[PDB]
2 protein chains.
Amino acid sequence: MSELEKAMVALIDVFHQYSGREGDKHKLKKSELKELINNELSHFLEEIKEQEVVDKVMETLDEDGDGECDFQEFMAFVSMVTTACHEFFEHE
Amino acid sequence: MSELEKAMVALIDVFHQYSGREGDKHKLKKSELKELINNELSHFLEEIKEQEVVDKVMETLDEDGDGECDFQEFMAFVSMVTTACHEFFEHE
Ligand SMILES: [Ca+2]
Ligand SMILES: [Ca+2]
Ligand SMILES: [Ca+2]
Ligand SMILES: [Ca+2]
Ligand SMILES: [Zn+2]
Ligand SMILES: [Zn+2]
């Protein structure tokens with residue numbers, strides 16, 4: 001089975017709905033990261049009330065330092081959220 | 001629904017099975033990228049017979065230039081594969 005076919009499809013929907021919420025048509029704006037953290041990753045990621053973490057997360061994820069998260073690094077954000085929930089249960 | 005819960009779970013399985021195939025326990029080695037492209041992304045991504053593209057993809061994905069793809073950029077790879085299948089259908 002292509003487990004990756006589930007993710008690629010599950011994200012293109014949440015990626016385009018948010019990245020496409022505003023901007024040209026495929027770029028992530030803070031109003032999505034903070035809104036996506038409180039709306040999507042709100043069951044696994046605490047709903048930040050201050051973009052502050054979103055200000056720090058961008059410092060760890062923003063590679064071009066654009067203050068925004070294109071699709072290449074935006075995914076890398078879920079990976080940073082997915083990695084914490086993966087190393088935690090596997091805490092040797 | 002947390003569509004992202006599907007991806008995070010769908011990847012932790014393919015991410016740990018490959019990233020955990022060899023190495024410490026959570027790092028991606030070429031033997032996974034080329035093997036993951038021919039085994040997982042083989043229905044959407046052509047099965048490369050030459051790591052050559054994997055040699056070029058790493059040049060576009062490897063940020064630390066480690067010749068390997070940690071979990072933060074490894075995900076960014078699927079995003080580069082997911083983005084091509086997302087902008088193609090949305091080719092205005
Ligand atoms: Ca946007
Ligand atoms: Ca960015
Ligand atoms: Ca590995
Ligand atoms: Ca790297
Ligand atoms: Zn789009
Ligand atoms: Zn692991």
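Each Cβ is built from the backbone N, Cα and C atoms, and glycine gets one as well.
Classification of B:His26 (mutagenesis position) by DSSP places it in coil, neither helical nor stranded. Take the CB of B:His26 (mutagenesis position) and look out to 10 A: across all protein chains shown you find 16 other CB atoms. Marked as Zn(2+) binding site by Swiss-Prot on the basis of a curator's inference: B:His16, B:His26, B:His86, B:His91.
Residues or ranges marked as Ca(2+) 1 binding site in Swiss-Prot: B:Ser19, B:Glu22, B:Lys27, B:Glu32. Other C-beta atoms found within 10 angstroms of the C-beta of B:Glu22 (Ca(2+) 1 binding site) number 12, with every protein chain shown included.
Neighbour count (other Cβ atoms within 10 Å of the Cβ, all protein chains): 25 for B:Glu73 (Ca(2+) 2 binding site). According to Swiss-Prot, the Ca(2+) 2 binding site annotation covers B:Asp62, B:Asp64, B:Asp66, B:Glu68, B:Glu73.
If you look up Swiss-Prot, you'll see B:49-84 marked as domain 'EF-hand 2', on the strength of sequence analysis. Outside the domain 'EF-hand 2' (B:49-84), and at least 6 residues removed from its termini, the chain residues within Cβ reach (under 8 Å) are 11, 15, 19, 26-30, 33-34, 37, 41.
Residue environment of B:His16 (mutagenesis position) contains 15 other Cβ atoms, counted within 10 Å of its Cβ in all protein chains. According to Swiss-Prot, the mutagenesis experiment B:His16 to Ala carries this note: Decreased zinc-binding.
Here the residue is the original one, but Swiss-Prot notes a mutagenesis experiment at this spot, B:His26 to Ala: Decreased zinc-binding.
Quoted from Swiss-Prot, the note on the mutagenesis of B:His43 to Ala is: Does not affect zinc-binding. The number of other CB atoms found within 10 A of the CB of B:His43 (mutagenesis position), across every protein chain shown, is 9.
Long-range Cβ proximity for B:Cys69 (mutagenesis position), meaning a same-chain Cβ under 8 A and a gap of 6 or more residues, is found for B:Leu28, B:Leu33, B:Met58, B:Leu61, B:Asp62, B:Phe77. Under the heading of mutagenesis, Swiss-Prot lists B:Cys69 to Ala and annotates it as follows: Does not affect zinc-binding.
The note that Swiss-Prot attaches to the published mutagenesis B:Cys85 to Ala is: Decreased zinc-binding. Counting every protein chain shown, the number of other Cβ atoms lying within 10 Å of the Cβ of B:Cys85 (mutagenesis position) is 15. For the recorded site, B:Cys85 (mutagenesis position), the DSSP three-state label reads helix.
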Q) When C-beta separations to chain A are restricted to under 8 angstroms, which of the binding-site residues B:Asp62, B:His86, B:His91 qualify? A) B:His86
Q: Rounded to the nearest Å, what's the C-alpha distance separating B:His16 (mutagenesis position) and B:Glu32 (Ca(2+) 1 binding site)? Just drop the number here, would you?
A: 11
Q) Cβ-Cβ under 8 Å from B:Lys27 (Ca(2+) 1 binding site), same chain, 6 or more residues apart: which ones? A) B:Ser19, B:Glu68, B:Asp70
